[PDB]
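Peer 1: I am attaching a structure below and will ask some questions about it afterwards.
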Amino acid sequence: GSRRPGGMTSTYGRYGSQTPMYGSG
Amino acid sequence: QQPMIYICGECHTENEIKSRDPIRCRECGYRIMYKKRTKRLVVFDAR
Amino acid sequence: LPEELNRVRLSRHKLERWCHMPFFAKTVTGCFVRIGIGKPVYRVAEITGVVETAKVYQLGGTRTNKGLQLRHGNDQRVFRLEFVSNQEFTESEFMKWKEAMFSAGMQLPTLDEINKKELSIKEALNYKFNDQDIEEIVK
Amino acid sequence: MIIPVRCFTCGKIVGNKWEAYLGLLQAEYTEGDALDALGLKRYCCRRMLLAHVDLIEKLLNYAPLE
Ligand SMILES: [Zn+2]
Ligand SMILES: [Zn+2]
């Protein structure tokens, strides 16, 4: 077989990527 | 939910080109783009 | 309930597409974002208008210079789209927003409004880009 | 195109000698002394390096991206 799980590309953020603060700058 | 990803011939950027759509790179607008490789099992013997 | 409220919440990952899609002042205006202030405290601010900053900042592979006219009840100022958190509406932040809206005199948006607003997002996601939006996009 | 991994005729691995070959030529070894110094004795191995045209260096001029 040849298949792919998940099927949900929009918002799999997997938290995140270090959200920058407003009052940090 | 597979949007049919294409690769811009100039930019090499990936492009989502669903049906009833003009072929243009949304980066350049370039009109040539190539399908990405398959996802099936590509196995060779090395014969 | 902070659960229904998360249906009208725009995570940073998804808006990357809508950074250039038109009708922007009509879909996002009425949703709630989790903007960051700063230490891990957050406030639920209201997407009021679509403003533009003179600061062009790269938001991953895409890049943006636009601002967001957010306001938490009475405290309003300029905001950039990088500080918004993908975190959902917690309970303590939900009650803090409720107290910021009851303290300001603003009416709480009726649940039916949220129910009719969340569908705007899914209908905008599935919009066929058949018109000349790609050309203005590339420009 | 790229260097063959084995000398077609006999079997000696010649696919690890091309960059060495060229480096020895850049030391200005004469063209057969490069082969004598790599260790290719049989003319069947020597014609692997002498004859090889390394076109992959031209194919790599073309960009997929950047
Ligand atoms: Zn242009
Ligand atoms: Zn040989």
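Using the numbering of Swiss-Prot, the residues shown for chain C are 355-392, 397-497, in order.
Structure determined by electron microscopy, 3.0 Å.
The backbone N, Cα and C atoms fix where each Cβ goes, and this holds for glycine too.
Quoted from Swiss-Prot, the note on mutagenesis experiment C:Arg401 to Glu is: Loss of binding to single-stranded DNA. Among the sequence features in Swiss-Prot, the mutagenesis site C:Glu410 to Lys is noted as follows: Reduced binding to single-stranded DNA. For C:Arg429 to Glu, Swiss-Prot lists a mutagenesis experiment annotated as follows: Loss of binding to single-stranded DNA. The mutagenesis experiment C:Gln434 to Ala is recorded by Swiss-Prot, whose note states: Reduced binding to single-stranded DNA. One mutagenesis experiment named in Swiss-Prot is C:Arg435 to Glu, and its note says Loss of binding to single-stranded DNA.
Help me picture these features in the structure, burial and contacts included.
Peer 2: For C:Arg401 (mutagenesis position), applying a Cβ distance below 8 Å and a minimum sequence separation of six or more within one chain yields C:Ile389, C:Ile391, C:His430, C:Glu451, C:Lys454, C:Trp455, C:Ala458. Classification of C:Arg401 (mutagenesis position) by DSSP places it within a strand.
Less than 8 angstroms from the CB of C:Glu410 (mutagenesis position) sit C:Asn423, C:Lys424, C:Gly425, each of them six or more residues away in the same chain. The DSSP secondary structure for C:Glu410 (mutagenesis position) is strand.
The Cβ of C:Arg429 (mutagenesis position) has C:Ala403, C:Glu404, C:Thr406 as same-chain neighbours under 8 Å, each 6 or more residues away in sequence. Mapped onto three states, the DSSP output places C:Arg429 (mutagenesis position) in strand.
Around C:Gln434 (mutagenesis position), taking its Cβ as the centre, 13 other Cβ atoms fall within 10 Å, counting all chains.
Taking a C-beta cut-off of under 8 Å and a sequence gap of six or more, C:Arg435 (mutagenesis position) has these contacts in its own chain: C:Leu428.
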